[PDB]
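Take a look at the structure below.
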Amino acid sequence: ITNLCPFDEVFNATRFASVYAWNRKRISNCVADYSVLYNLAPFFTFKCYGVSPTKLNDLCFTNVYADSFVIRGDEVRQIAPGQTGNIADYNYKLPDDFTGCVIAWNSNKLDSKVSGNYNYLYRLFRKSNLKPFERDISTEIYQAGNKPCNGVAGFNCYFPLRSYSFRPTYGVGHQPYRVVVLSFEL
Amino acid sequence: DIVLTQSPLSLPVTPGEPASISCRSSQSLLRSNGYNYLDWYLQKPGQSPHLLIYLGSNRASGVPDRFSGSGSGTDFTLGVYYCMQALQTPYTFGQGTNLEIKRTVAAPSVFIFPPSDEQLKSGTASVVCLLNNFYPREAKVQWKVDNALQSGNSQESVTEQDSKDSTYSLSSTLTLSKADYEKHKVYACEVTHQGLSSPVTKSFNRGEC
Amino acid sequence: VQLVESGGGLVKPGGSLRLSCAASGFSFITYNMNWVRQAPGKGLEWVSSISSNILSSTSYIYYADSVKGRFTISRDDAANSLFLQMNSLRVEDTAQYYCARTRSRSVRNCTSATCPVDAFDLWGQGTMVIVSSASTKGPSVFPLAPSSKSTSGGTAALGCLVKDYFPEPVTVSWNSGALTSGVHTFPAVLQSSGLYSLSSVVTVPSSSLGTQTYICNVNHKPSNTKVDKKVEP
Ligand SMILES: *[C@@H]1O[C@H](CO)[C@@H](O)[C@H](O)[C@H]1NC(C)=O
């Protein structure tokens, strides 16, 4: 069996989804070499767990689970199997025994306009943490106390979703980053 | 679906004491948990209106901590001002609030301008009698021709509030054709006021520049 | 944070009108908002509504009773653009349209026929949407004869009035802006023929009626007409 696996549109799309609304896609019965991921100069380290990036061609597996999102700077280090924080316990959590790694690179020249860009949103208020490999897209308000907020903005009533601020004049630690997650299972 | 009416059409205001306006509804807006659905808006002259008091007794950002929100059930009590109804699809607004400042009673100045000779050959004769510096609300200015009352041909324009001496100025224009103007010679306008014991009559005749 | 919009112009009854709104400084795709139109004569009035894309899976569109089904509006997530299309216009449909925006940021207990919201936190700059079957007319300024009866015998009020001009925005200057004492301006009044009439009068003492020169300048940018006319008693 020899066919061209669609590994191009997974991270070459014009517009990506939000952090809380990452898209899950499934591809099977396909082969693809991993040498195409060295084209970008600002490409970050693979820092892969379990399976080395060197021996990623001869190994054969079952399925590919790929999801992508756009996050700010100083945020790719929080994507770990065992980790805690804001974006890890609320939007995307990874299993401790999960085998695979992420792919990240700088995207300041694409996901940034001359005005304020707020098309990417992330959630930072939740009542409880989420299980790994769960997407929670919802606009239901939360209560910060005893006040029964029935969808009214005010004291102790805040929306979980907040919009990122991306500008070309911002620093390295606030630049947007295009991150696509790869998962390998046998 | 419903109509929201405001009791005070026009009241004077002073910086010494707060004012009071009310919006009257015809349906209950309590809904659940006592959440009254009625807003209040403040509109500057020639500017986009913003939000000051919302959801009845609750307050929003940008308040000067003076326009306190009070009201329960179908009764509420706090440029131009408007109120919102948030129960059905039509959002009824306020009609004619127009908060203006208290001013001393001043006698108005009646003036008349005869039409020019250039306007006579155009087939249309326009004569405007206006008045200036006087407490508002004297729109009962009438145009009289040879002791006869005419209606439906007079238009009145009202200017906004100035910051120099806070005095309005209303202009009442009257338009007739040349055929109706050449058949009459005496034209007069009546000016009335609450500060005048008797109305003042100003008249002129055709034949002089 | 502010809302900027444009696209207003002279529209014949019928046809289509291009009205667009833009958002900057805040998130656009997570906000439920609507449109608010204000007639020049009366106050504000509600026209339509549109639900957000990510707020609810099923989009909710609402319209006023007078324009139920007549207006077709939509929003675009890309480039922060909000649109408003037209199909038929009436002579009583003129107003000033405001880009309304709500602070609710959520939708609940809303059906396909009704949806309550709390308030509108911010409103953008309005657009001048005016309908007129007639075309553009050139302005004409007509002097008037002064009189000196009121405000004592030594004061005579005279002015320059404009008739048969189009459109509504017109600028009048007195003595090239030097004479600013006693200047008043009135807003436009609509006649039955669709034209406009206005007067501009500056109060002056009557002791300088034979020496001081009075000139009135009319500025009309859409008509591109500059007329200077002298007034004499
Ligand atoms: C993505 O697009 C770039 C530019 O067209 C191209 O160089 C690159 O090979 C593409 N990625 C893949 C996986 O084909």
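What you see of chain A is 332-517, where the numbers are those given in Swiss-Prot.
Yeah, the Cβs are placed from backbone N, Cα and C, and that goes for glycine too.
Annotation of the published mutagenesis A:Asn343 to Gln in Swiss-Prot: Reduced viral infectivity; the original residue is retained in the structure shown. In Swiss-Prot, a published mutagenesis experiment is listed as A:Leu452 to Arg, annotated Increased resistance to neutralizing antibodies. Decreases HLA binding to NF9 epitope. Increased binding affinity to human ACE2. Among the mutagenesis experiments that Swiss-Prot reports, A:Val483 to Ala is described with the note: Increased resistance to neutralizing antibodies. Record note (Swiss-Prot) on the mutagenesis of A:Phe490 to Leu: Increased resistance to neutralizing antibodies and human covalescent sera neutralization. In Swiss-Prot, the entry for natural variant A:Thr376 to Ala states: In strain: Omicron/BA.2, Omicron/BA.2.12.1, Omicron/BA.4, Omicron/BA.5, Omicron/BQ.1.1, Omicron/XBB.1.5, Omicron/EG.5.1. The structure shown retains the original residue. One entry in Swiss-Prot concerns the natural variant A:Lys444 to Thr. Its note says: In strain: Omicron/BQ.1.1. Natural sequence variation is annotated in Swiss-Prot for A:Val445 to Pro, with the remark: In strain: Omicron/XBB.1.5, Omicron/EG.5.1. Among the natural variants in Swiss-Prot is A:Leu452 to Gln, noted as: In strain: Omicron/BA.2.12.1. In Swiss-Prot, a natural variant is listed as A:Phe456 to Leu, annotated with the note In strain: Omicron/EG.5.1. Here the residue is the original one, while Swiss-Prot reports the natural variant A:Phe486 to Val with the comment In strain: Omicron/BA.4, Omicron/BA.5, Omicron/BQ.1.1.
Where Swiss-Prot records a feature, it is marked here on the structure.
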| residue | record | DSSP (3 states) |
| --- | --- | --- |
| A:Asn343 | mutagenesis position | coil |
| A:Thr376 | variant position | coil |
| A:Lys444 | variant position | coil |
| A:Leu452 | mutagenesis position | strand |
| A:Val483 | mutagenesis position | coil |
| A:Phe490 | mutagenesis position | coil |
Out of the recorded positions I have (A:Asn343, A:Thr376, A:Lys444, A:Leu452, A:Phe456, A:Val483), which ones have their Cβ sitting under 6 Å from ligand 1?
A:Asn343
Integer Å distance between the CA atoms belonging to A:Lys444 (variant position) and A:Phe490 (mutagenesis position):
25
Spatially, which candidate from the recorded positions A:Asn343, A:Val483, A:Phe486 is nearest to A:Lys444 (variant position), comparing Cα atoms?
A:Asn343
Long-range neighbours only, meaning 6 or more apart in sequence with Cβ under 8 Å: which ones does A:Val483 (mutagenesis position) have?
none
Recorded positions in contact range of chain B, given that the Cβ distance is under 8 Å, out of A:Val445, A:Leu452, A:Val483, A:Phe490:
A:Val483
Cβ-Cβ under 8 Å from A:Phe456 (variant position), same chain, 6 or more residues apart: which ones?
A:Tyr473, A:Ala475, A:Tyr489, A:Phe490, A:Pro491
Between A:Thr376 (variant position) and A:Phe486 (variant position): CA-CA distance (Å):
43
10 Å Cβ neighbour count around A:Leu452 (mutagenesis position)?
20
Checking A:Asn343, A:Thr376, A:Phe456 - which of these recorded positions have a CB within less than 8 A of a chain C CB?
none
